[PDB]
Amino acid sequence: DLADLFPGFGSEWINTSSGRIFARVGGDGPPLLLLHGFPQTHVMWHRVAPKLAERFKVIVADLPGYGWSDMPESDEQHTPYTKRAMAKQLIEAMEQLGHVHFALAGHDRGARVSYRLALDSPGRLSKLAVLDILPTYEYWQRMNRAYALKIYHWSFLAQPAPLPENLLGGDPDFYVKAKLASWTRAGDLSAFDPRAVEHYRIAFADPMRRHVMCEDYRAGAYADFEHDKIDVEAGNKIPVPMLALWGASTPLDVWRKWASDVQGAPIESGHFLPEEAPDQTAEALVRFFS
Amino acid sequence: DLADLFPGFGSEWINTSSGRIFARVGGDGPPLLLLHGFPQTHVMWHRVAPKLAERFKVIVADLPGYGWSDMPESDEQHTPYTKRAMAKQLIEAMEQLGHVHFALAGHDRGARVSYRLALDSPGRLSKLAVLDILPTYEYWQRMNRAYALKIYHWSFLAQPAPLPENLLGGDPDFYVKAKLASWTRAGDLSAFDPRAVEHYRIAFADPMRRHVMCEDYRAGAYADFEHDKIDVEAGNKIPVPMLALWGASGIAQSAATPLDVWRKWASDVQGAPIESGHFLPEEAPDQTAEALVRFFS
Ligand SMILES: [Ca+2]
């Protein structure tokens, strides 16, 4: 029993060469693509998307391999779940809708797709907002004891299959809820709509979806890092105007090294900005994208 | 139906204030305490301990909380599973046998107990051997992307309870065999006696034992690190003559050059690599046993 958390939004299955992207589409006006991260699905936008839909055509997409999007076959390099490949697939999806120049807000893994998209194909983006991330390279470059403990899952989920898949299968419901809760300000699931938690829980209950998530993190440890590294070493900066939002529980300083036009603000929230702080997140997003 | 892998060794249940230490005890001569690590038990010594027992009174102990040793209840600081506490508990155990001055060889977590013992209570040790470790501080200090991937379990098992415990609980056999396999040279279980594997698997099958292992790793991420940090920043060196053995394909050598590291920690340290994965006494029993007999003699 999965609730429709985007009343008035259409549901589109967008064909790409790598499989279907599922998206809820609402509103009218300039196209704005919203990308979720881990361990969520597009429904994480359910509290801010209607506010954006007042001014934009809002496309709330499941990342390749996530949610109801198709899961492209991975390979030894985790290619389809590299942010470069997911960005390419989402570019293809947006082209199916006739959107070759669009606004993009990404959270978590979707924000990684988003800034990789901005680096690879900046002409595709009017404006970019990234929610509660630093570039993948920065996470690995600042890897120390404190980060390793805090984002242990970056190294755990990146272990070779089937180690994470098997351990995740030990208690998937616990794991996804533990991830949701532990990264909120409150530390529990109270920030979330329980119908949204059900979406996340059901997606996480599928072993194939969990494997994709590990592929994403495997990409995150390997090719994504290498792709970011090439840009760092080449001085490649994001030229799209961008907003960096982060949960108070210095990202702007970091993003300034990656982006030529970045503004930023802390949001009184944990990691899940659009759900813990939907009004402030939605406000900042409309202000920026308007 | 767990095999006796120490024929002719006795068995001792040693009372301490923090619970009983199980140990196999054999040989005669100077006391030599052997400490296993994760995810093993004292039986990992079963191929080298008889050779040692020709020269030494060999005490092959399960670490506090591991194997058949009792499991003291942990606390918010994981105190009984800090290497400091384990060392004090094993010192107490050894005193019960009348060993107030003994040789010590540790592997993995037991090697962490061992060098912490040597830092806290160096007068208890005649000589110290640590097998395939660097100090906990050094692993954390060198925890970059490559190392965080290699020893992810350092951060995974240190996650707050019950996260690792819940994931381990779904298929404990898989994880213990995965870790045994992945840290060997071959990358499989072929180096191990299958009877020893059964010991490891049975110990790991107990959810309380798994929790203790996570507590060990939690202590490893927090108090153990802090204890080490104080010593390294105070320039405190182990004064006990020590031997650092590591596997050419082991974990220690992935973080740095182990002898260079240990010389920062120990005033009198010799080192040798052994062609082996992490599990020196089982992958390379003869070479390990020879290095230890030679050093402790
Ligand atoms: Ca459970």
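Here Swiss-Prot sets the residue numbers for chain A, with the shown residues being 3-251, 259-299 in order.
Quick check of the header: X-ray crystallography, 1.7 Å.
Positions of Cβ are set from backbone N, Cα and C atoms, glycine also.
Shown in sequence order, A:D110, A:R111, A:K181, A:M215, A:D218, A:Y219 are the residues of the chain, 6+ apart in sequence, with a C-beta less than 8 angstroms from the C-beta of A:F40 (mutagenesis position). Among the mutagenesis entries in Swiss-Prot is A:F40 to A, noted as: Reduced catalytic rate. Minor effect on substrate affinity.
Among the mutagenesis experiments that Swiss-Prot reports, A:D110 to N is described with the note: Loss of enzyme activity.
Annotation comment: Swiss-Prot describes A:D110 as active site, nucleophile, evidence class experimental evidence. Reduced to three states, the DSSP call for A:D110 (mutagenesis position) is coil.
The fluoroacetate binding site annotation in Swiss-Prot covers A:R111, A:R114, A:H155, A:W156, A:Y219. Cβ contacts within 10 Å of A:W156 (mutagenesis position), excluding its own Cβ and spanning all protein chains shown: 22.
What Swiss-Prot notes for the published mutagenesis of A:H155 to N is this: Reduced catalytic rate with fluoroacetate, but increased catalytic rate with chloroacetate. Minor effect on substrate affinity. According to DSSP, A:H155 (mutagenesis position) sits within a helical segment.
Under mutagenesis, Swiss-Prot gives A:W156 to H with this note: Reduced catalytic rate. Reduced substrate affinity.
Experimental mutagenesis is annotated in Swiss-Prot for A:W185 to F, with the remark: Reduced catalytic rate. Minor effect on substrate affinity. In sequence order, A:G279, A:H280, A:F281 are the residues near A:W185 (mutagenesis position), counting only same-chain partners six or more apart with C-beta under 8 A.
Quoted from Swiss-Prot, the note attached to the mutagenesis of A:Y219 to F states: Reduced catalytic rate. Minor effect on substrate affinity.
The number of other CB atoms found within 10 A of the CB of A:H280 (mutagenesis position), across every protein chain shown, is 21. Here Swiss-Prot describes A:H280 to N as a published mutagenesis experiment; the accompanying note says: Abolishes hydrolysis of covalent reaction intermediate.
Annotation source Swiss-Prot lists active site, proton acceptor at A:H280.
Residue environment of A:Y219 (mutagenesis position) contains 23 other Cβ atoms, counted within 10 Å of its Cβ in all protein chains.
For the gap of 7 residues left open between A:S251 and A:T259, the distance from one Cα atom to the other is 12 Å. Take the mean position of the Cβ atoms of A:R111, A:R114, A:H155, A:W156, A:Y219, the recorded fluoroacetate site; other residues of that chain with a Cβ within 8 Å of it are A:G39, A:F40, A:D110, A:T138, A:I153, A:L159, A:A160, A:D218, A:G222. Just so you know, the Cβ of A:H155 (mutagenesis position) picks up 22 other Cβ atoms within 10 Å once every protein chain is counted. Under 8 Å, Cβ to Cβ, and six or more positions away along its own chain, A:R114 (fluoroacetate binding site) finds A:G39, A:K85, A:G108, A:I135, A:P137, A:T138, A:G222, A:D226.
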